[PDB]
Amino acid sequence: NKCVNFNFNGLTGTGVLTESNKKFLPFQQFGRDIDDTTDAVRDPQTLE
Amino acid sequence: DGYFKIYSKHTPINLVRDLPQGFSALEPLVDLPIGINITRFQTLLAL
Ligand SMILES: *[C@@H]1O[C@H](CO)[C@@H](O)[C@H](O)[C@H]1NC(C)=O
(Lines of atoms letter the chains of each structure in order from A and count residues from 1; the text may use other names and numbers.)
(Lines give C-alpha, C1' and ligand atoms only; values in the text may rest on other atoms or scores of the structure.)
Protein backbone atom coordinates (compact mmCIF):
# COMPACT_ATOMS: atom_id res chain seq x y z
CA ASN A 1 0.00 0.00 0.00
CA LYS A 2 3.05 2.37 -0.36
CA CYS A 3 5.20 2.95 -3.50
CA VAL A 4 8.30 0.66 -3.37
CA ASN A 5 11.08 -0.70 -5.58
CA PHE A 6 9.96 -4.33 -5.75
CA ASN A 7 12.27 -7.16 -6.79
CA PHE A 8 11.53 -10.89 -6.86
CA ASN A 9 14.31 -13.07 -8.43
CA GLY A 10 15.87 -10.03 -10.25
CA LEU A 11 12.54 -8.31 -11.34
CA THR A 12 13.54 -4.74 -10.32
CA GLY A 13 10.56 -2.38 -10.86
CA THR A 14 8.83 0.53 -9.00
CA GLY A 15 5.21 0.29 -7.82
CA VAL A 16 2.64 0.03 -5.07
CA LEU A 17 2.76 -3.56 -3.87
CA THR A 18 -0.78 -4.74 -2.96
CA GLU A 19 -2.29 -8.08 -1.84
CA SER A 20 -3.93 -9.73 -4.88
CA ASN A 21 -7.27 -11.55 -5.25
CA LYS A 22 -5.85 -13.53 -8.27
CA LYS A 23 -6.21 -17.36 -8.09
CA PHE A 24 -2.92 -18.38 -9.73
CA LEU A 25 -2.67 -22.15 -10.39
CA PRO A 26 -0.25 -24.25 -8.24
CA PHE A 27 2.75 -24.15 -10.66
CA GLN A 28 2.38 -20.49 -11.45
CA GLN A 29 4.92 -17.73 -10.65
CA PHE A 30 4.72 -14.41 -12.60
CA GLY A 31 1.50 -12.72 -13.73
CA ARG A 32 1.75 -10.59 -16.79
CA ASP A 33 -0.88 -7.97 -17.71
CA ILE A 34 -2.75 -7.56 -21.04
CA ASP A 35 0.19 -5.21 -21.81
CA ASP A 36 2.71 -8.12 -21.13
CA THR A 37 4.19 -6.01 -18.29
CA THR A 38 4.39 -7.99 -15.02
CA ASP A 39 1.33 -7.02 -12.84
CA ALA A 40 1.36 -9.86 -10.26
CA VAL A 41 3.93 -12.22 -8.71
CA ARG A 42 4.04 -15.08 -6.22
CA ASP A 43 6.40 -14.39 -3.29
CA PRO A 44 9.31 -16.93 -3.32
CA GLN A 45 9.44 -17.38 0.51
CA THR A 46 5.75 -17.35 1.48
CA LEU A 47 2.63 -18.64 -0.39
CA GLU A 48 0.93 -15.38 -1.58
CA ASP B 1 16.49 -27.45 -23.45
CA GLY B 2 17.19 -30.86 -21.82
CA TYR B 3 14.06 -30.73 -19.65
CA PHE B 4 11.67 -33.59 -20.32
CA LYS B 5 8.40 -31.88 -19.38
CA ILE B 6 5.15 -33.62 -18.53
CA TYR B 7 1.81 -31.82 -18.80
CA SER B 8 -1.32 -33.72 -17.68
CA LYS B 9 -5.01 -33.70 -16.75
CA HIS B 10 -7.59 -35.85 -15.02
CA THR B 11 -11.33 -35.72 -15.56
CA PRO B 12 -13.95 -38.35 -14.79
CA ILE B 13 -15.95 -39.34 -17.93
CA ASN B 14 -18.64 -41.73 -19.23
CA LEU B 15 -17.59 -43.18 -22.66
CA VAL B 16 -17.41 -46.68 -24.27
CA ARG B 17 -15.28 -46.35 -27.51
CA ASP B 18 -14.22 -42.68 -28.17
CA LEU B 19 -11.78 -39.94 -27.10
CA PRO B 20 -13.96 -37.27 -25.33
CA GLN B 21 -15.32 -34.75 -27.83
CA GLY B 22 -14.33 -31.49 -26.14
CA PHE B 23 -11.64 -29.21 -24.80
CA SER B 24 -9.49 -29.10 -21.61
CA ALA B 25 -6.11 -27.75 -20.39
CA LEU B 26 -3.15 -29.88 -19.21
CA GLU B 27 -1.00 -28.48 -16.32
CA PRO B 28 2.78 -29.10 -16.01
CA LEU B 29 2.95 -31.96 -13.46
CA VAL B 30 6.80 -32.10 -13.69
CA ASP B 31 9.80 -30.67 -15.59
CA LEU B 32 12.51 -33.36 -15.26
CA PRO B 33 16.09 -32.10 -16.05
CA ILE B 34 17.31 -35.16 -18.04
CA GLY B 35 19.24 -33.78 -21.11
CA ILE B 36 19.09 -37.09 -23.17
CA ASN B 37 18.44 -37.79 -26.87
CA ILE B 38 15.08 -39.60 -27.50
CA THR B 39 13.75 -41.17 -30.74
CA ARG B 40 11.17 -43.75 -29.52
CA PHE B 41 9.03 -44.85 -26.53
CA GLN B 42 6.73 -47.58 -25.12
CA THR B 43 3.86 -47.86 -22.53
CA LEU B 44 3.37 -50.28 -19.60
CA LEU B 45 0.27 -52.45 -19.08
CA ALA B 46 -0.84 -54.57 -16.09
CA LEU B 47 -1.12 -58.34 -16.94
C1 LIG C 1 19.54 -38.98 -31.57
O2 LIG C 1 19.90 -40.26 -32.18
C3 LIG C 1 19.62 -40.31 -33.64
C4 LIG C 1 19.92 -41.71 -34.18
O5 LIG C 1 21.21 -42.17 -33.74
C6 LIG C 1 20.42 -39.19 -34.34
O7 LIG C 1 20.04 -39.10 -35.73
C8 LIG C 1 20.13 -37.81 -33.71
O9 LIG C 1 20.98 -36.84 -34.37
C10 LIG C 1 20.36 -37.83 -32.19
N11 LIG C 1 19.97 -36.55 -31.60
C12 LIG C 1 20.77 -35.49 -31.55
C13 LIG C 1 20.28 -34.31 -30.69
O14 LIG C 1 21.84 -35.47 -32.15
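Numbers in chain B track Swiss-Prot; the residues on display, in order, are 198-244.
Backbone N, Cα and C define each Cβ position, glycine as well.
Neighbour density for B:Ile210 (variant position): within 10 A of its CB lie 9 other CB atoms from the protein chains shown. For B:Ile210 to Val, Swiss-Prot lists a natural variant annotated as follows: In strain: Omicron/BA.2.75.
Here the residue is the original one, but Swiss-Prot notes a natural variant at this spot, B:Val213 to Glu: In strain: Omicron/XBB.1.5, Omicron/EG.5.1. In this structure, B:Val213 (variant position) belongs to neither helix nor strand by DSSP; it is coil. Counting only same-chain residues at least 6 apart in sequence, none has a Cβ under 8 Å from the Cβ of B:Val213 (variant position).
Quoted from Swiss-Prot for the published natural variant B:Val213 to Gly: In strain: Omicron/BA.2, Omicron/BA.2.12.1, Omicron/BA.2.75, Omicron/BA.4, Omicron/BA.5, Omicron/BQ.1.1.
In Swiss-Prot, a natural variant is listed as B:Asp215 to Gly, annotated with the note In strain: Beta/B.1.351. Summarising the environment of B:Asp215 (variant position), the number of other Cβ atoms within 10 Å of its Cβ, over all protein chains shown, is 7.
The secondary structure of B:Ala222 (variant position), as reduced to three states from DSSP, is coil rather than helix or strand. The note that Swiss-Prot attaches to the natural variant B:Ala222 to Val is: In strain: 20A.EU1.
Recorded in Swiss-Prot as a mutagenesis result, B:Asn234 to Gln carries the remark: Increased resistance to neutralizing antibodies. Summarising the environment of B:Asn234 (mutagenesis position), the number of other Cβ atoms within 10 Å of its Cβ, over all protein chains shown, is 4. The secondary structure of B:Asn234 (mutagenesis position), as reduced to three states from DSSP, is coil rather than helix or strand.
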- Of B:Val213, B:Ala222, B:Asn234, the recorded positions whose C-beta sits under 6 angstroms from any atom of ligand 1 are B:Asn234
- Query: What is the interatomic distance between the Cα atoms of B:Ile210 (variant position) and B:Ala222 (variant position), given in whole Å?
  - Reply: 15
- Task: Around the Cβ of B:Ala222 (variant position), how many other Cβ atoms lie within 10 Å? Please give the count over every shown protein chain.
- Result: 7
- Would you kindly give the Cα-Cα distance separating B:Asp215 (variant position) and B:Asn234 (mutagenesis position), rounded to the nearest Å? 33
